[PDB]
Amino acid sequence: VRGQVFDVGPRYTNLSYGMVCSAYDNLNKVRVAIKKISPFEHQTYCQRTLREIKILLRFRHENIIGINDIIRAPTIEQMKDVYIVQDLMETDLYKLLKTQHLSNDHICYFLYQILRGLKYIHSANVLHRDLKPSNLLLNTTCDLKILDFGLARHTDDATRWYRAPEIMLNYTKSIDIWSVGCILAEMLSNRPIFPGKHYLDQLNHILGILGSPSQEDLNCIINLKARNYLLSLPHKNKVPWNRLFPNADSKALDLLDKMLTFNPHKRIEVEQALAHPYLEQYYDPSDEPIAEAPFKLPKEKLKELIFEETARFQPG
């Protein structure tokens, strides 16, 4: 013990305040971030923890936070906590957007890294489902890494402001691109584009900017409660992107428009976004890898599964 308890091996030496701490890596001689997880009484927490560990251990990508080490007891009986060790990140996009104007070059670079990581995620048959500024970590040289796969789902199976319209009306990979579109909007103005105060308010905010959906888009909504809801709303005209973002690069707004497309079947794909003129300085498909290994219970089995998943980091 070396405090409540935050007991992290010989390897992790200094300390600054499941809870998170910065700490000194005595091997790699860089400081690191350590998340103390205590999930084992709660089936729900065991689920999120298992999913996040299984996903992060399979993934190897520059724009996805890796797991460098896992600290736990050598036996299931003694394992009450798990410590996840990750690269120390200066900041996240949430904190950055609270006080910093982003240059066009930073917006372009951040967007490119987000999309590059998301291409990899999607190629593994994973949906993130909770992309938001606080889940995007930056280091001091503006390298960007995607955080938090606790809520992730297989493509064959969240936070209101970034939620796609079809989540309220109806699903696919397209959910994540909408979130990215919301984040780009937020990078352009330093304010959330759709700050809904409740579930249906989020739809009112989207339609306030996009305008009322077309007959063609509504024809795609087969759920009657959802379609009739949309038909009950007063008509709204589209607000042009250049009215909202008079300073913005016209290529950025073109791409924004294609990401914030109401109909998920018409919405731009991640790989089409990467190939958009806005990202031409960065785009290099051979340097935009896909996953080698795409993805295909009570407390006690999940605890056992978390034990097994974490075995590779043990001295053996």
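Residue 1 is the first one shown; counting continues down the chain.
If you check the header, you will see the structure was determined by X-ray crystallography, 1.7 Å.
Even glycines carry a Cβ here, placed using N, Cα and C.
In this view, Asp130 (active site, proton acceptor) is surrounded by 20 other Cβ atoms within 10 Å of its Cβ, with every protein chain counted. For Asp130, the entry in Swiss-Prot reads active site, proton acceptor.
Taking a C-beta cut-off of under 8 Å and a sequence gap of six or more, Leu138 (mutagenesis position) has these contacts in its own chain: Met89, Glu90, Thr91, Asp92, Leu93, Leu96, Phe110, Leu144. One entry in Swiss-Prot concerns the mutagenesis experiment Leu138 to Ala (Swiss-Prot position 155). Its note says: Reduced affinity for DCC.
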Straight-line CA separation, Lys296 and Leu297, 7 intervening residues not modelled, Å: 18
